[PDB]
Each structure stands twice: as C-alpha cells, then as structure tokens.
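One structure is given here, and the rest of the page talks about it.
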Amino acid sequence: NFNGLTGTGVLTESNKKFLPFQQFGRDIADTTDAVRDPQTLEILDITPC
Amino acid sequence: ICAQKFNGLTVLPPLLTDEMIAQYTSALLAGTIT
C-alpha cells in the first residue's frame, strides 16, 4: 500500500536511475513499476504475482 | 514489451516448434529431389 497506491506483487532491488524527486515509476503502459520508499528514499521494483 | 503483457494476455507456443517443422520441409525436399 505504498503511499496509498494499493496493489500486489514482489518487491526487489531496483537498478533504475531515479532522480531524487520522484514517487512513481510507471515505466510502460499504465502499470506502476518502481516506487520510491517513502521512509527510506530507496527505489523498489514491483513485479506482479 | 513481451514480458509486460502480464495482465491476462498470454501467447501459447505453437504445437510444432520451428525446429521440428524444419524436419517436415526437409522430408519434403528429400522426397522431391530423390
């Protein structure tokens, strides 16, 4: 339930290149991919079940 | 991309792989030249 964005999946380490002012990835289509950790400032990849 | 077709959409592989299909065409060539 990252910052109000509920969903399901597996969270792994992200090799993305997030600049320091994002909250959402949404890499392709309209599916969120990577999320910045609100209380850690780390990017977590999201892969569905 | 192909892996991004998560939600619902899938692609079943063909029953005849395109390496045993090449045996069918090989048989057709073998018959038609001998």
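The numbering of chain A matches Swiss-Prot: 542-590, in order.
Per deposition record, electron microscopy, 3.5 Å.
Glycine too: its Cβ is placed from the backbone N, Cα and C atoms.
Every protein chain considered, the tally of other Cβ atoms within 10 Å of the Cβ of A:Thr547 (variant position) stands at 6. According to Swiss-Prot, the natural variant A:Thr547 to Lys carries the annotation: In strain: Omicron/BA.1.
Swiss-Prot lists A:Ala570 to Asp among its natural variants, and the accompanying note reads: In strain: Alpha/B.1.1.7. DSSP assigns A:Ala570 (variant position) to coil in the three-state reduction, placing it in neither a helix nor a strand.
Under DSSP, A:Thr547 (variant position) is assigned to coil, being neither helix nor strand in the three-state scheme.
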